[PDB]
Amino acid sequence: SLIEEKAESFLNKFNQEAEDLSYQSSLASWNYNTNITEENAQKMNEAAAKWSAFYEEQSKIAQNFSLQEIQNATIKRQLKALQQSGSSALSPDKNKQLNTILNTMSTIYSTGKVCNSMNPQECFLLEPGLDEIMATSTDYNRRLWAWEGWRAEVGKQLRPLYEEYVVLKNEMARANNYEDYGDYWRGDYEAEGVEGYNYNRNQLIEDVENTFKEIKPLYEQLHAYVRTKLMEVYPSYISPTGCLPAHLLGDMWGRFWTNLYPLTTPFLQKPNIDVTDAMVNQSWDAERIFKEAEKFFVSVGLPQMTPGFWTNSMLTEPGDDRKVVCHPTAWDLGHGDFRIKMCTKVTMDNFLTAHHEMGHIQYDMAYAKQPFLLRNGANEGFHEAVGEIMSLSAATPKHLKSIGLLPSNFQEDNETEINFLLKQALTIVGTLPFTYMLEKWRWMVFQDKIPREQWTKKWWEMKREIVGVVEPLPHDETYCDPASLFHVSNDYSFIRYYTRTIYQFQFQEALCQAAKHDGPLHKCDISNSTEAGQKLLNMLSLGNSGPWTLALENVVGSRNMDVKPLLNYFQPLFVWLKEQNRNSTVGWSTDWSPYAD
Amino acid sequence: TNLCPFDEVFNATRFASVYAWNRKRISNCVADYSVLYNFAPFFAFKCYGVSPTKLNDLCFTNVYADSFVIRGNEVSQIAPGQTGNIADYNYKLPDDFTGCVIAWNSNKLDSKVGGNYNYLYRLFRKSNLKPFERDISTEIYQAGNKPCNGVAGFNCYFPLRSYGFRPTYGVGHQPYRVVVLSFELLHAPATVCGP
Ligand SMILES: *[C@@H]1O[C@H](CO)[C@@H](O)[C@H](O)[C@H]1NC(C)=O
Ligand SMILES: [Zn+2]
């Protein structure tokens, strides 16, 4: 009515200003990233300040329009997204206190140092020395003391700060009409709109629980296969009927289990598949990898790269008097400009990373036609799910045979397939329960449920109950173990990885069944299939306009997530693990303690 | 002979904005279509009411050339019977149009690193424009019941806005130059003819 026209005019002006402001800020950011200099950092600072101020002013002024008065099914979502900027709805003193404590925690995590008892002269840092010794060492004592020193130095300095950060975050969440901060994080997945696709926040927990109940039967089997192998290197310590030590998992926090591969590889007779020698012999170039990736993307019917992609984006290290921080990234600067930044080298890992980044760029191009406030993904995990499925399709042996790196007369062996499946399982199934448990612990601690004096005890009780990791040393309540992770200390969410892991296999199975394939699911390719490209592009262009349930139904045909595709993917590995593990036992007991006599 | 001047309309250094387009009338001269094909690309070349194939036999009384600069995506909006922003607030064509529309890229001349902010377009208007009508008024728009009283603010907006082109934008946001030729045959001696 009278207010719809006003809302439409306000949205038009907001979009018109925001497009230019965001483009200016993004251009300044890319200019700084391309060449590091104090001038570039300054220009980035004044570029971001104006954008933040304009966004704050627009959010403040947009509250004059009542939500219930309007009804357009498209204006309402934009106004709701714009108004949800209540991070400033606190008294200024608390804002300064929270900002200062966040900066203090981040800085103290960055500057963390641990020294040796024998000689205080070395004082190894985290990136130079702790990661390598936690990844490729064998001695028990060195890992034990490094772990203990890191945990002590982190917890004893981070516990009191976290105890007050929690209270201020709860106050901030309550000031925005939310139950607690966990609800604030869970509010990303809520989907309201057309009937039948409504999704509430409180369901997000329960569904996750159900999914875990179908991951446990497989994961336990893996826990057996490593354990026996881990008894070969360390005979006396690890017990057949117990859990695994925290510092023997191959990583500082035990998040991933990839580094255990050289010790738990099944067959030593033949190595894995590496076509780097073929690239070296055939005289490949950095541009050739991206050309092949673009050819693969075109083969399914997706649009090709813009003619500014090659001219503007950098794909090779400058190799001269220029400073660039090395990290593969895809940039959507706005106004129809797309770039990829990568320190390309001739190696298969860079090839797969290029596939991932090109998938990101394709998704960004796909959702471009939508308005500015709805120019995002449906949820957190869709970008990474798309990248992962593209990489999985690109890494198959038959695709390599088609390219020409592998010889035409190839005799694929089942043992290589088992090795590849074991590597994939160690990458994914090893990290899923850790993510679930950390997210559950944070959710419980934010809801004023776990008491202030029983944090670490409950943390290790859950760690011993769910994942099956036992502490080698006892920790007093003064310690703060969860603060040792980057995401916990720097205030990032963590369930997006779980959601992306669930989503990617559903997407892969849908694209494979749409590609007319039979047989094992780990040899499938979406290439040379216009139907799969059409099915994907029907969803890639929706963006954030509608509920993610509709997009999921468009892709796979289900309203909610499911975990069966992962089990179908890993079925041969499950069979082999059951075959191998007849003699040993399955499961762990919580009674064991290594330090206890 | 006396050739029609198809040079000021196709080789001009500067083009006017959308909301104030340039109109030139020509008569009593000699028109040649060979000069028109002066640029290779011709991204858009669409003719209504006349044969796109070479037809110089027909003689008209007045020829109107309307020139302006728009974006790439709006080129499809310069057509008879279209709805949009440019076609409803800036430049409108009638349903009985008999002419030709030509649009070609101009990125190499109308794009600067800092940004060319001279080009403008109108964003708010009370009522749709009648065909072949221009508006150059800059009063403050008023979408609310409260009187604006000559000052911007809440529910008060300034109509005109700027493009701000740059030489890294995409092909859809790059500057394009558009010229429209309209042919009118009134009750008068025939003036415009062929060679
Ligand atoms: C006409 O166009 C071409 C562009 O290269 C050139 O002859 C000249 O710059 C322009 N202006 C004239 C001829 O006055
Ligand atoms: Zn990615």
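Along the chain as shown, residues are numbered 1 onward.
Recorded method is electron microscopy, 3.3 Å.
Including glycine, each Cβ sits where the backbone N, Cα and C put it.
One entry in Swiss-Prot concerns the mutagenesis experiment B:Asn11 to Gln (Swiss-Prot position 343). Its note says: Reduced viral infectivity. Quoting Swiss-Prot on the mutagenesis of B:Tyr121 to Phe (Swiss-Prot position 453): Decreased HLA binding to NF9 epitope. Increased binding affinity to human ACE2. Record note (Swiss-Prot) on the mutagenesis of B:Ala143 to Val (Swiss-Prot position 475): Increased resistance to neutralizing antibodies. Swiss-Prot lists B:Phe158 to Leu (Swiss-Prot position 490) among its mutagenesis entries, and the accompanying note reads: Increased resistance to neutralizing antibodies and human covalescent sera neutralization. The note that Swiss-Prot attaches to the published mutagenesis B:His187 to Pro (Swiss-Prot position 519) is: Increased resistance to human covalescent sera neutralization. Swiss-Prot documents B:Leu36 to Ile (Swiss-Prot position 368) as a naturally occurring variant and attaches the note In strain: Omicron/XBB.1.5, Omicron/EG.5.1. Record note (Swiss-Prot) on the natural variant B:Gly114 to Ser (Swiss-Prot position 446): In strain: Omicron/BA.1, Omicron/BA.2.75, Omicron/XBB.1.5, Omicron/EG.5.1. Recorded in Swiss-Prot as a natural variant, B:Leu120 to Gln (Swiss-Prot position 452) carries the remark: In strain: Omicron/BA.2.12.1. Quoted from Swiss-Prot, the note attached to the natural variant B:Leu120 to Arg (Swiss-Prot position 452) states: In strain: Delta/B.1.617.2, Epsilon/B.1.427/B.1.429, Kappa/B.1.617.1, Lambda/C.37, 19B/501Y, Omicron/BA.4, Omicron/BA.5, Omicron/BQ.1.1; Contributes to cellular immunity evasion and increases infectivity. Quoted from Swiss-Prot for the published natural variant B:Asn128 to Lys (Swiss-Prot position 460): In strain: Omicron/BA.2.75, Omicron/BQ.1.1, Omicron/XBB.1.5, Omicron/EG.5.1. Record note (Swiss-Prot) on the natural variant B:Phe154 to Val (Swiss-Prot position 486): In strain: Omicron/BA.4, Omicron/BA.5, Omicron/BQ.1.1. Quoted from Swiss-Prot, the note on natural variant B:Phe154 to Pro (Swiss-Prot position 486) is: In strain: Omicron/XBB.1.5, Omicron/EG.5.1. Record note (Swiss-Prot), natural variant B:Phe158 to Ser (Swiss-Prot position 490): In strain: Lambda/C.37, Omicron/BQ.1.1, Omicron/XBB.1.5, Omicron/EG.5.1. The unchanged residue is displayed. Quoted from Swiss-Prot, the note attached to the natural variant B:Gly164 to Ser (Swiss-Prot position 496) states: In strain: Omicron/BA.1.
Taken residue by residue with DSSP, B:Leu120 (variant position) is part of a strand.
Take the CB of B:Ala143 (mutagenesis position) and look out to 10 A: across all protein chains shown you find 18 other CB atoms.
In sequence order, the recorded positions near chain A (CB to CB under 8 A) are B:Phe154, B:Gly164, out of B:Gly114, B:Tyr121, B:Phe154, B:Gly164. Secondary structure from DSSP puts B:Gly164 (variant position) in coil. The 6 Å Cβ screen around ligand 1 retains B:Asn11 from the recorded positions B:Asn11, B:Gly114, B:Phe158, B:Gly164, B:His187, ordered by sequence position. The recorded positions near B:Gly114 (variant position), taking a 10 angstroms Cα-Cα threshold over the set B:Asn11, B:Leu36, B:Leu120, B:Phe154, B:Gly164, B:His187, are B:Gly164. Neighbour density around each Cβ, counted as other Cβ atoms within 10 Å, peaks among the recorded positions B:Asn11, B:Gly114, B:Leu120, B:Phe154, B:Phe158 at B:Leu120. Using a 10 Å Cβ-Cβ cutoff, B:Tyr121 (mutagenesis position) registers 22 neighbours. For B:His187 (mutagenesis position), the nearest neighbour among the listed recorded positions (B:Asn11, B:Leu36, B:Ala143), judged by C-alpha distance, is B:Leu36. If you take the CA of B:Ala143 (mutagenesis position) and look 10 A around it, you hit none of the recorded positions from B:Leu120, B:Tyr121, B:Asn128, B:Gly164. A distance of 12 Å separates the Cα atom of B:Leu120 (variant position) from that of B:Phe158 (mutagenesis position). Using a 10 Å Cβ-Cβ cutoff, B:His187 (mutagenesis position) registers 5 neighbours. Per Cα geometry, B:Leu36 is the residue among the recorded positions B:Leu36, B:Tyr121, B:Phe154, B:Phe158, B:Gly164 nearest to B:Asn11 (mutagenesis position).
Every protein chain shown contributes to the tally, and the Cβ of B:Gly164 (variant position) ends up with 19 other Cβ atoms within 10 Å. For B:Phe158 (mutagenesis position), the nearest of the recorded positions B:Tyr121, B:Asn128, B:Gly164 in terms of C-alpha separation is B:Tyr121. Here B:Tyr121 (mutagenesis position) is positioned 15 angstrom away from B:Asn128 (variant position), judged by their C-alpha atoms.
For B:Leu36 (variant position), applying a Cβ distance below 8 Å and a minimum sequence separation of six or more within one chain yields B:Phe6, B:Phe10, B:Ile102.
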